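Structure first, commentary second.
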Amino acid sequence: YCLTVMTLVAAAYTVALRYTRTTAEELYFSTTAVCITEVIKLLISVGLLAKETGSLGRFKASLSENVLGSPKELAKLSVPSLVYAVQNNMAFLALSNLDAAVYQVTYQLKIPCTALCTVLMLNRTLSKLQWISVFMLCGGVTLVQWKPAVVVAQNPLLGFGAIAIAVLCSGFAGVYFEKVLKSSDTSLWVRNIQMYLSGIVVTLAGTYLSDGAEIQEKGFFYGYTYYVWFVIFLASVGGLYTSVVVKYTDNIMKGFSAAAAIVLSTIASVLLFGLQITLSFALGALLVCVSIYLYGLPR
Ligand SMILES: Nc1ccn([C@@H]2O[C@H](COP(=O)(O)O)[C@@H](O)[C@H]2O)c(=O)n1
């Protein structure tokens, strides 16, 4: 379920976002959407904490001791929420200035950056063979994702600067969260709550600084339609399900699993719905399979 959710969210999110940034008459503030995602992800996570603890007495006790009463953990988790506030704003900026396929292939440069950050920050080791598989995975998804390289005027060079920042944020913020998540027995849903508390403050401050002038003229929830709330739900679910992947695997295996699921989803579409496929897909799919094989070998 959590692999078929991640693909159908991955498919739906970037297309629905790209649509809502280009086609609107009354256009919404992207900074607010990033902030509202952190609010919803907090409220779902608070819900999940009650379900995990499985008791009102245990839930309340967890909020006191672990959520609100672990200040140094909130201090640590304020760092990646500041970086994710950058990242997610750069993602709305990138999809406003570049094509959906162009964003997709370019943003996979996070996979090398995330692998480097994993080796740097978590003090792990990747062999020469494992490094070969990471770049081969990156080249494999490039071949699978490839598509030709809006009703509004755009700026590609500003769009690529945004993906350059967002790629660096993806590696740093994700691995920082993994570092803090796996440093104790504290629950995933506490760590998410601890993070999204600071996130809501940082993202709301971002909105003030970026769009506060224009928001006074128009309103905070200006341009919001049924499709903007759809995008934010997908961003919230995706955000939560990403933290679950990092919990049960790691920030490198997030990339391999994401790539493997794109190939499995396209193969499911060929068999069930008679989808026509390219030779680039066939070659790229094999590279994704070899990369998983090479990464999955003992040294
Ligand atoms: N603990 C975490 C870790 C990541 N996330 C979200 O998951 C996304 C990570 O995207 P990447 O996998 O592209 O780095 C970000 O939008 C981030 O806000 C989250 O909501 N909670």
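Note that chain A is numbered according to Swiss-Prot, with residues 15-163, 168-317 shown in order.
Even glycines carry a Cβ here, placed using N, Cα and C.
Here Swiss-Prot describes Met20 to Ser as a published mutagenesis experiment; the accompanying note says: No effect on CDP-ribitol and CMP-sialic acid transport activity. DSSP assigns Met20 (mutagenesis position) to a helix in the three-state reduction.
According to Swiss-Prot, the experimentally introduced change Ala24 to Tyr is described as follows: Loss of CMP-sialic acid transport activity but no effect on CDP-ribitol transport activity. If you draw a 10 Å sphere around the CB of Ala24 (mutagenesis position), it holds 17 other CB atoms from the protein chains shown.
In Swiss-Prot, the entry for mutagenesis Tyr27 to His states: No effect on CDP-ribitol and CMP-sialic acid transport activity. The structure shown retains the original residue. Close to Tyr27 (mutagenesis position) in the fold, though at least 6 residues off in sequence, lie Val249, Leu252, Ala253, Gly256, each with a CB less than 8 Å from its CB.
In this view, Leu123 (CMP-N-acetyl-beta-neuraminate binding site) is surrounded by 18 other Cβ atoms within 10 Å of its Cβ, with every protein chain counted. Annotated CMP-N-acetyl-beta-neuraminate binding site per Swiss-Prot: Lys55, 101-102, 117-124, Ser188, 210-214, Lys272, in sequence order.
Here Swiss-Prot describes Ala105 to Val as a published mutagenesis experiment; the accompanying note says: No effect on CDP-ribitol and CMP-sialic acid transport activity. In sequence order, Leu31, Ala180, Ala184 constitute the residues six or more apart from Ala105 (mutagenesis position) in its chain with CB-CB distances below 8 Å.
In Swiss-Prot, the entry for mutagenesis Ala184 to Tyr states: Loss of CMP-sialic acid transport activity but no effect on CDP-ribitol transport activity. The structure shown retains the original residue. Of all Cβ atoms in the shown protein chains, 22 besides its own fall within 10 Å of the Cβ of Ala184 (mutagenesis position).
Quoted from Swiss-Prot for the published mutagenesis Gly256 to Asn: Loss of CMP-sialic acid transport activity but no effect on CDP-ribitol transport activity.
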Protein Cβ atoms within 10 Å of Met213 (CMP-N-acetyl-beta-neuraminate binding site), excluding its own: 28
Nearest-integer angstrom distance between the alpha carbons (Cα) of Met213 (CMP-N-acetyl-beta-neuraminate binding site) and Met20 (mutagenesis position): 21
In sequence order, those recorded positions of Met20, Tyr27, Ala105, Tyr117, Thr120, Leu123 whose CB lies under 6 Å from ligand 1: none
